[PDB]
Every structure is written in C-alpha cells, then in structure tokens.
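J.: Just passing along the structure, written as structure tokens.
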4 protein chains.
Amino acid sequence: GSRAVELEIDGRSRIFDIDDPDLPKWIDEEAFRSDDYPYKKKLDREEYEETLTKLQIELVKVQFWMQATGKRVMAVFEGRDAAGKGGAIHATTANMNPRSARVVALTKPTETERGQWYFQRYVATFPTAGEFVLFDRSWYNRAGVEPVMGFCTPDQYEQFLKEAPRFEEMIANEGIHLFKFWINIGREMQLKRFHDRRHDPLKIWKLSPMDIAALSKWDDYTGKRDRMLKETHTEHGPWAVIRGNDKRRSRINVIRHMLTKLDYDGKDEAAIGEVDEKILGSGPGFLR
Amino acid sequence: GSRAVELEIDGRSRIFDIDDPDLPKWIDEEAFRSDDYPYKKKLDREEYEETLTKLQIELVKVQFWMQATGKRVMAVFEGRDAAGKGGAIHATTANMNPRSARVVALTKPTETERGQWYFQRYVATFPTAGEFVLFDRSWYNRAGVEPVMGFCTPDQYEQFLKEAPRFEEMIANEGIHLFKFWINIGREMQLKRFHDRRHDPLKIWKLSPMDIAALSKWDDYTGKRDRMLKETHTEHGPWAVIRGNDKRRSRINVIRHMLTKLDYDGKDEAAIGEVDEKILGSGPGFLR
Amino acid sequence: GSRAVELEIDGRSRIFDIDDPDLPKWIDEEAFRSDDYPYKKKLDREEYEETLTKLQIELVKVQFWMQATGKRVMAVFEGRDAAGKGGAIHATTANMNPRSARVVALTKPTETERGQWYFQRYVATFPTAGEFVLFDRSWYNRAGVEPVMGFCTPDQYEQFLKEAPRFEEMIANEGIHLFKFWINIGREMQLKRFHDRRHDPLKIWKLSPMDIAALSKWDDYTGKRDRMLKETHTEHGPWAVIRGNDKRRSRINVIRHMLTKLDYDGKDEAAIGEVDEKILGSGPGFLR
Amino acid sequence: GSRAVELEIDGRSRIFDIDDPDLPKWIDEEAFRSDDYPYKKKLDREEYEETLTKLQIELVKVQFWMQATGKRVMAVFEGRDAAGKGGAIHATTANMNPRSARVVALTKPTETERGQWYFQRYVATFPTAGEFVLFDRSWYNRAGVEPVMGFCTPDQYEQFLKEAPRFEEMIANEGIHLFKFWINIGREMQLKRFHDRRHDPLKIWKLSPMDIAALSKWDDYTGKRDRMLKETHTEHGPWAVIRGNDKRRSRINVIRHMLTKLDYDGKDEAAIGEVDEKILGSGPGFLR
Ligand SMILES: Nc1ncnc2c1ncn2[C@@H]1O[C@H](COP(=O)(O)OP(=O)(O)O)[C@@H](O)[C@H]1O
Ligand SMILES: Nc1ncnc2c1ncn2[C@@H]1O[C@H](COP(=O)(O)OP(=O)(O)O)[C@@H](O)[C@H]1O
Ligand SMILES: Nc1ncnc2c1ncn2[C@@H]1O[C@H](COP(=O)(O)OP(=O)(O)O)[C@@H](O)[C@H]1O
Ligand SMILES: Nc1ncnc2c1ncn2[C@@H]1O[C@H](COP(=O)(O)O)[C@@H](O)[C@H]1O
C-alpha cells in the first residue's frame, strides 16, 4: 500500500492502509467503544429522527424570537478531523431560513489576509440583528491545524491562545451569544471514518490532504486540543465538549445545549429533553 | 378566518383561508394535476433517493473537475413562490464541499445598496476559481417580487429587463457557466404548499408576508414571469423552465440538466440518466 | 437672523450670527488666545513650510521602512468641530503613496451596520502589511457626536467607553501602532472658523448641520471630551492632546509625535526636532 | 552607474542614468517641447492657482448638486508613467468632502481576485448615491502595465479589450457619469520627471520597480496606448486625451472637461472657461 502508515496504538504496532477496501478487525472492533464511549450501540435511525424533528421545531421558534428581538447567535464547530462538524451544522440549519442563518466556511488566507490581524477576516462575517452564524472551523484553526502543520509560527500560536479569550470577551460583552463546540472521536473511530470516506464515492470529497496527514499526527493534535480547551475555556467563551463517536447523539446534544442556553419565546422544555451528560461536558476534564 | 381571501380560479370564485387547518377539496384534488402536469402520481421516494445518490456522486466528480481546471458555475433559482427552490439547492449541495460550493440568499437592500448599480451587490458574490455559487433568488428579484409589490419603480423594472441580458453576456464571456432555473407550479399546488407550510411547525418558517401577499397577486406574477422569460431568455443566458408540482422530479431534472451541460472529468452518462422533456424545457412558451 | 444663536460666554450673553459676513469684535479678538493658547502669534508661514517639508521627508522614510518590515500604523483623528482634523491628515499623507497610506472617512451606519457590533465596520478598514491607515473621525463617534445628538442611547454610550480600551488592547497586542490625536481649540476660535467656512465658497462644504447644532452644545461636547479622554487614555491606547488654535503648529507637532514614536530606519533626529510641549500633551489634565 | 539603460531616440543611441544627479542636456532641452507640445512656457503659477480656485468652487457646487440629486460620477485616470495622474486627482478632490468623494488605488490582485472576473474587484468600489469616485489607475491595467510586464496573458489582454466597452455600456446605462482621462507626456518629459523624482527626497516615493522597467519599454507602451484608445473609445465610454507636459494645464483642463459635461445647479460658464483644445482632445488621433 502506497499510502499505508505505521501507527503506535498504545505499545502495539499497527499498519493502516486507507486504500485497502477491507477494514482490519482492530479498527472494526474498537471504533465505537473508543474514547471511553458510554453506549454499546448507536442510536437507532428512527428515534434520532423523531427527536431531531422536535429539536428543529424548537429552533424555528428560536429563529422567530431572534428576528423579533434582534438577538444574535454565533456557533463555532471544531474537533478531531472526521468527527462530524458539518453534520452538526446541517442538523442545526436544515429547517432554518437561509436569509437569517448562515454558515461560515473560510478557505486558506490570501496574502492580504495573512498580513492582517488574524481575527479581521472572521469579524467580517459577524452577525447583524437576528442572524444565526455557524462556523465550519473558526479562528481556532490557529490552535489546531495551523501549528500542527506549521502553517503558523510557534509565536503566532502562543499569541493566538492569549488573544482568543480577549476576542470572545468583546463578543460576549456585545451581547452576541457565542457557542463553541469541540466534537471529539476516538482514535480508531477516526480511522474507520477516514476509511468510510475513502471507499464511498459520495463522501470521498470529505477526505483531504490534511486528513491523510492527520493520520500520523494524532498525538500532536491531542496536545493542541488539551492546551486549547484549557487556555481558551473562559466564562465569556465556554467550550462545550462532545463525545461524538455516535453522530446522532452528537447532533442531538449539540442542539439541546443551545436550546437550553437560549431564553427564547415559546420554549417547550419537554421537547428539548435533557442534555446527555455522558455525551456533552464542559471545558477541560471531560475527556480522559 | 381573519386572513381568508376570495380568489378567482378559472372562472369560479373560491375562498382560501390559510389558517383553516382543513384544506378545501377543490385544492387537495387538483393540486398535483394542476398546470397541465404530465404525471398521475408522485415519483416514488425510494426511487428518488436512489437516483439522487447517483446524481450527487456525479456532482462530486464535477467539483473535483472544477477544482483542477478552475472552472466556475453559477446557478440561479427563481420561480413561483413555494415552488421549492431551496429544496433544489439542498439536493445539489448536500454532498458538496462547503468551502467551494456556497449559497447566496441576500436580504433586502440597505440604503447604500439601493443607490448603487442594482447588480453591484450580486457581483460581490461572484465565484473565484473552482467555485459553484447557487442563488436562492437573484437579481431577478427586480423582474418579479419587486415590481409586483412596488419595491421598485416601473422605470427600474424596464431598465432591469434591458440590462440583465447585458450582465449575463459578460458572465458568459468570462467563462463562468450560468444556469438559470424557473420552477413553476400550478395555482392549486401553490395554495396547498402554503397551507401545508402554515400548519407544520417545522416548515412554518418557510412562510413570509411576501408569500401571504402573493396569494392575491397570482395573475400579476404570471405576466411578470412571461415578460421576464421572453425578454431575458438569450443565447448567453438561457432559461431552463421546470414544471415543479412533483418536488422529486423537479430536483432530479435540475441536477440532470447541469450534469448534461457540463463536460466534466469522469462523466458517466448512464448514471446521469436522461433529462425528462415533459418536466424541463427551454425559454418562453414551454409553460402554458 | 434666521439661524442666529444666543450663547453664554462665562456669564455674559453673546449673540453669534454665522450668516452675518461681519465677525464681531469679541470673537475676532479672542479667537487666537482662547484655550489658554501659549503663543501670541501664528507660526511664520515660511518656517512652517520649511519644517513640514523636512517632516514629510522623514515620513517618506517611514513609508519605506513600513514596506520592508511590514509594520502597520493606524492614526485616529478626533477633536472639536472645525479644529483641523482633515488638515492634519492632508499634511501627513501629502507625499505618501496612495496604495499603502489611506484615509478612512465613513458615513452614517446602514441599517445592517447598526445591528452589528459597533466596531465591525471599523475592523473592515484595518491595515494589512505595510499600510498606514488614518481615520477622519473613528469609532470615537460614539463618545462624542453620537451621544450629544442622540444618535446612540445612553447605554450604548457607556458600553463604548468600556469596550474601546479592550478594542485597542487587541490592536496593540497585534503589533499595529495606534496613534490617537485629539485636536482642541478655543470656543471663540471655533466660532471664527465656522464663520470663515460659511463665507468662503471654497470651504462652505465643510459646514454641516452637525456643526450648526454643535454651536449650542459647546459645554456638552466639553464634558464628553473630558470623560472620553480619562476613560480611554490607556497604556495600550494613549491619547495625544493638541492645542490647535494655530493650524501650522498643530500639523507640525502631530507629525513630530509619530516620527518620534516610530523606530524607523533613516530617522534623522535633527530633522524631526522637538515636540512642542506647549502644544502637544498626553492624556487628560493637559487641557484646562 | 548601476542601472543605466541605452535607449534609441529616433535614430540615435542615448544613455540615461537615473542615478546620476546631473541631467543630460538632450533631455532638459527637449522635455517641455516633446510630444508636439503647443506652448513655449509653462502656465504662470499665480494664474494657475487663481483658475484652479474658481474651478474648485464649481466642484463644490457639483458636490452639492450630486448630494441633492443622487447623481454619481466615476473618473478614471491613466497615462504615461509620471504623467501626473495623482496630481490631477488631488486638484479635483482638494476641496471636496472626503465622505462623498473618494479615490480608488488598488494593489496587485490576490490569488482570489486573480480567479475572479477581472472587473469584480472594481465593481466593489462603485459609487452609491451622490458619490464621486476617482480611479488612480483602473481596470485599464490590463491594457497597459499587465500586458507589457507579462502579468496577464495575450488571451486575457485581447479579452479585456473586447469586454471593457461592454462594462462601460452598463455603467453608462445605469446613469453613472464615467470620465476616462489619458494623460500623455513626451519621452524626454518622462525621463526628466523620473530623474526629478529620483533625486528629490520628498518625491522619491513616486518611483517604483514598475517605473524603472518602463524605461526600456517606451515603444511597447506606445502601441498599447494606441490600441487601447482605438478599441475602447466608444460612445458610452469616450476617452479624453491630454497633452500633459505642463501639469498645470493638464489639471485645469481635466477639471474643465468634467465641469462642462455635468449639468449642475449654479453652473457659471465664465468661471469654467473654455477647455483648451490644444491640450485636451477626444479619442484616437489627437496624439502623434
Ligand atoms: N496552506 C494552508 N494555510 C493555512 N490554512 C490551511 C492551509 N491549507 C489548509 N488550511 C486550512 O486547514 C483546514 C483543513 O483544510 P482541508 O482539510 O483541506 O479542507 P476541509 O476543512 O474543508 O476538510 C481548513 O480550514 C484549511 O483552510
Ligand atoms: N421591502 C422589500 N424591498 C425589497 N425586497 C424585499 C422587501 N421585502 C422582502 N423583499 C425580498 O422579497 C423576497 C421574498 O422575501 P422572503 O419570502 O422573506 O424570502 P424567502 O425566499 O427566504 O422566503 C426576498 O428576496 C426579499 O429580500
Ligand atoms: N444620523 C446620524 N447617525 C449617526 N451618525 C451621524 C448621523 N449624522 C451624521 N453622523 C456622523 O457625525 C459626523 C459628522 O458628520 P457631518 O457634520 O454631517 O459631515 P462631515 O463629518 O463630513 O463634516 C460624521 O461622522 C457623521 O457620519
Ligand atoms: N506583480 C504584479 N501583478 C499585477 N500588477 C502589478 C504587479 N506589480 C505591480 N502591479 C501594478 O502595476 C501598477 C504600477 O505599480 P506602482 O508603480 O507601484 O504604482 C499598479 O497598479 C500595481 O498594482
């Protein structure tokens, strides 16, 4: 295998060939149970849909209340590569008005942007009255992919970790409600999903040069993740941390978290349910 | 009862009360067959999803070919209110990369924009290399909703009809491939969809005072549609015109049309299928 | 007089008619010496031109140093209406490259802009590598003209005073050198300059309804000045405060200040000269 | 002595060393009379200022009329390097309100801009109601500096020549008044000004590597000028062509031309005077 990589999965030497259509047993058997996942089987499709429908009905109410009051929301999505960021975003926006809820998904910075204040091109996307803005990756590029891949210098990395709390304090002081979600998955789950994307012609667009590099960089991402959650989890900018091995439970609890934190007119606490504390936690210390 | 309207439906007076949860039989019985619709029943869902999957797999190939060549695509979506243009956009973008495929859904112009060249704020959204940009409504606001609702003057309307072909001639000469889709529905189908949206807590966001006002302005929108298709169907900017009573057949044939017109790498004509000529036609005079 | 205003000049009732082409003696004879001005006559024109020329030669060096190193500079100009903000900006940019030094002169916020984070439209103007950005009025609109005329609420005013220091902390931590200049003049000098502009067909455009109304708001503007200087003079964003009764001395010492604070290659200490401490001071308490 | 270039001056080899402080007599003696210049001596300095003052008083009237009517103006400035475009722009804007009259001086395109429609980044600077926008260079980069220096391909060059008339047809049809000014100078005048800029510490910022390369490329620019004037001078976008050897006469007739073409309230034709038809002509053929 040309793209096959060697990996150290706790003392054990493993080879992963993403192009091999056959998934080996040590990934197949451990993918769902990795990352101390609390559930034995994934949430059934029809129970997920019944619950998600009820949650999206509540988000329609949220949007109506935001147009009426002018309230603005920003929701940041980050995590392990292949953890399910885009799916949590689509589950949130599926039944929202595209003229008042929009997704930010920026590309690599231009020469002009690289010479700007790092946050400038993100401020350009900030919401006006009533808008719900969701970030498919965010300024937290500089706390993960950029230092791991050397797209920013160590000093730029250290600088970003000191400025992000200041940036988000202004956001919160302005009255924009800022959500930050870190969607985690276990190591073998990431391998399984890279394999799934590689061998599905409908999903192979999800598999980028970055992800193939992320394979040998698991521990470095772990370090950057831990460092980032500990140093940028502040009162003004709290991190909600998700065990995301089950995409369905991930999406449901992301949305439950936002509904509970918003004091929107018409809110039906029965339809929201409870955030599963086994799936969604706060700040550092949630992931072992 | 507070918003019931009296309508003239092909010679007879009819009452439509959108807030009445019961749909009148004269709407429910005629909605699907309205607008000379060529089929007796809905396309089967399972068949539709199987076909949509093959089309989205081709759209992955399209996006790969656009990235490698730099080719750019713009897809304009217009039509009768409630004809499902957002549904056609989601079916196109569901498995495309949000960093290279994006949706434009502008809100009403600010005072600054109203004093600008009408087209300026649309040029601001134009694609860079490899981008696929989809317009959920477009500069064709000024050929429909604006003149019907008096948001632009008649001089401004007549000016737009003359200037849009010149605008699209420059788009086409730049080598951006411009698709324009008009999705039609029959009058009874519009009422049924308005009613369904009003009484579904998940879809009530899809209604707006613009829609509410469109109830009493059917014949006005008809003439604005005819005038616009006549005056702005050109070689450089041709209109693809859709009988959209069946949302599944609408979405499939929209995507098939684009796949047929794009000469992309890896194109599988057997997977694409044939554009259904009973559903998708060209220019003025296809619809009655 | 159609728009004559009655004023109280230290317990004495005075009447100022700006449309009267005759300036009264009490304005003409006290204009230059108001605000405890330290010099008895205005600076000799030839000496001013010789000095400004040397100073603009140093600014040429500054611009070359900024292109090579990438250093970015922002210069904010606020003051009494008619104090000479544009003249200080023109003296600074007269021999600078328009592609790397630019002036920001925003108009009143659009509806979209009013629903945004107040600072958003100002971040959009921030410099990329090498750029010198000057603000002909700035975000400090909300600490002066906006509360005085009621274009913002008391709550928005108090919020700005808390947030402007945090905003400029981020600017300073980014390594953009931010200058802030308050150009003060005496009351009678303001009256004289309004009069001069009213009766000069070349300068009448400088007279706006905001200035006509400022005629009666002298004391209100005084309090806003004092409050804003004390609460937004910080280590990260220091205020330079200028006695501006003499436009020539105002322009020279503004530029001297910036030349002294920038550590640019080729700095000719002898060319810069001494900042006149009788003209330019730091922070509150300089004016009285 | 480093970057001396050999030039062919109508049958003779000449050496020009821009770094030599002494200017050769063959340049000095021919500079003002070059380009079939029709006057023996430059315009009297005090007479120029008196005329310019009266023209700028007329431009105040223009601005007030544009504010009241919403009328918009765009003024494009191109010409030989060192012809004085920036000087003509400052003479127009010196006594205009910088909140409604603004200068566009774009830098080289980003990667993103290079993948866009060439005109898109210029459309982003178009005027809203009442604005007067001046271009210090324009989209005509692609008919001059870009093809001469190889920053665009021949296909892109030919495409621009065909598309610029279509672009300006839409500008004119929109009711924006578009002026295009080509400021020409003689070859020895250009060498003289280059030499003057190089050896004046106040103006050396006016030189660029682009200017240095222009030295050896005079004949290329001559053809590029003539092609552009022939192919893009149209009814909707006419070129005003200036003999600019005397910068005072260039500035005055540029402004006179605009005042003549604008039907503004309070127009005083005696103040405007007559455009000097020996200095300012129309389209190709005016220049040798
Ligand atoms: N050369 C680069 N410099 C800075 N950021 C980059 C660079 N290349 C990729 N990125 C960013 O890293 C993140 C991951 O990139 P990629 O995997 O290629 O696409 P996606 O995130 O959509 O899956 C993106 O936000 C991307 O813009
Ligand atoms: N006052 C207005 N002036 C101009 N355009 C308007 C105005 N109000 C609404 N519109 C436009 O009419 C179109 C239909 O409005 P709406 O139904 O709310 O959007 P949507 O397509 O998402 O349902 C939108 O493009 C909207 O911007
Ligand atoms: N209605 C308003 N709301 C907010 N700001 C305003 C409003 N009107 C004027 N301003 C601002 O007050 C400042 C003074 O403007 P003005 O005196 O009218 O003209 P200028 O600043 O060009 O001399 C400007 O920055 C202006 O944008
Ligand atoms: N590498 C480049 N590519 C395209 N345009 C450029 C490039 N370099 C300079 N220019 C443009 O050429 C013109 C001359 O530059 P300057 O003399 O520096 O004003 C300006 O419009 C520049 O933006």
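Using Swiss-Prot numbers, chain C covers 13-300, in order.
The backbone N, Cα and C atoms fix where each Cβ goes, and this holds for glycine too.
The following feature annotations were taken from Swiss-Prot:
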MUTAGEN   C:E90 to A  Loss of activity
MUTAGEN   C:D93 to A  Loss of activity
MUTAGEN   C:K97 to A  Loss of activity
MUTAGEN   C:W194 to A  Strong decrease in activity
MUTAGEN   C:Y233 to A  Strong decrease in activity
MUTAGEN   C:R263 to A  Almost no change in activity
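Map the listed features onto the structure and describe their local environment.
T.: Using a 10 Å Cβ-Cβ cutoff, C:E90 (mutagenesis position) registers 24 neighbours.
A C-beta separation below 8 Å, combined with a sequence spacing of at least six in one chain, links C:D93 (mutagenesis position) to C:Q202, C:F206, C:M222, C:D223, C:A226, C:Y233.
DSSP assigns C:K97 (mutagenesis position) to a helical segment in the three-state reduction. Taking Cβ-Cβ distances under 8 Å and a sequence separation of 6 or more, the neighbours of C:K97 (mutagenesis position) in its chain are C:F89, C:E90, C:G91, C:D148, C:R149, C:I195.
For C:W194 (mutagenesis position), the same-chain residues that are 6 or more apart in sequence and have a Cβ closer than 8 Å to its Cβ are C:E90, C:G91, C:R237, C:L241, C:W251, C:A252, C:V253, C:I254.
In three-state terms derived from DSSP, C:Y233 (mutagenesis position) belongs to a helical segment. All protein chains included, C:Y233 (mutagenesis position) registers 17 other Cβ atoms within 10 Å of its own Cβ.
In this structure, C:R263 (mutagenesis position) is part of a helix by DSSP. Sequence-distant contacts (6 or more apart, same chain, Cβ under 8 Å) of C:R263 (mutagenesis position) comprise C:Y60, C:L64, C:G96, C:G99, C:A100, C:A103.
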